[PDB]
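Structure first, then comments.
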Amino acid sequence: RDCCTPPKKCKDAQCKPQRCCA
């Protein structure tokens, strides 16, 4: 799983600093 791959993830911390979240 990833922060931008389906299911994307932008709620955690290590995933916030990601162009696919901020």
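Throughout, chain A uses Swiss-Prot numbering, with the displayed residues spanning 52-73 in order.
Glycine is no exception: its Cβ is also placed from the backbone N, Cα and C atoms.
In Swiss-Prot, a mutagenesis experiment is listed as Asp53 to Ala, annotated with the note 2-fold decrease in activity on Nav channels (probably Nav1.4/SCN4A) from rat diaphragm. The C-beta environment of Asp53 (mutagenesis position), restricted to residues of the same chain at least 6 apart in sequence and closer than 8 Å, consists of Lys59, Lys60.
Experimental mutagenesis is annotated in Swiss-Prot for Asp53 to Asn, with the remark: Increase in activity on Nav channel from eel electric membranes, and decrease in binding to rat Nav1.4/SCN4A by increasing the rate of dissociation from rat Nav1.4/SCN4A channel and decreasing the rate of association.
Under its mutagenesis entries, Swiss-Prot includes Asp63 to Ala with the note: 3.5-fold decrease in activity on Nav channels (probably Nav1.4/SCN4A) from rat diaphragm. Cβ-based neighbour count (10 Å, all protein chains) for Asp63 (mutagenesis position) stands at 9.
Taking a C-beta cut-off of under 8 Å and a sequence gap of six or more, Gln69 (mutagenesis position) has these contacts in its own chain: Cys54, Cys55, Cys61. In Swiss-Prot, a published mutagenesis experiment is listed as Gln69 to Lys, annotated Increase in activity on Nav channel from eel electric membranes, and important increase in binding to rat Nav1.4/SCN4A (seemingly irreversible) by potently decreasing the rates of both dissociation and association to rat Nav1.4/SCN4A channel.
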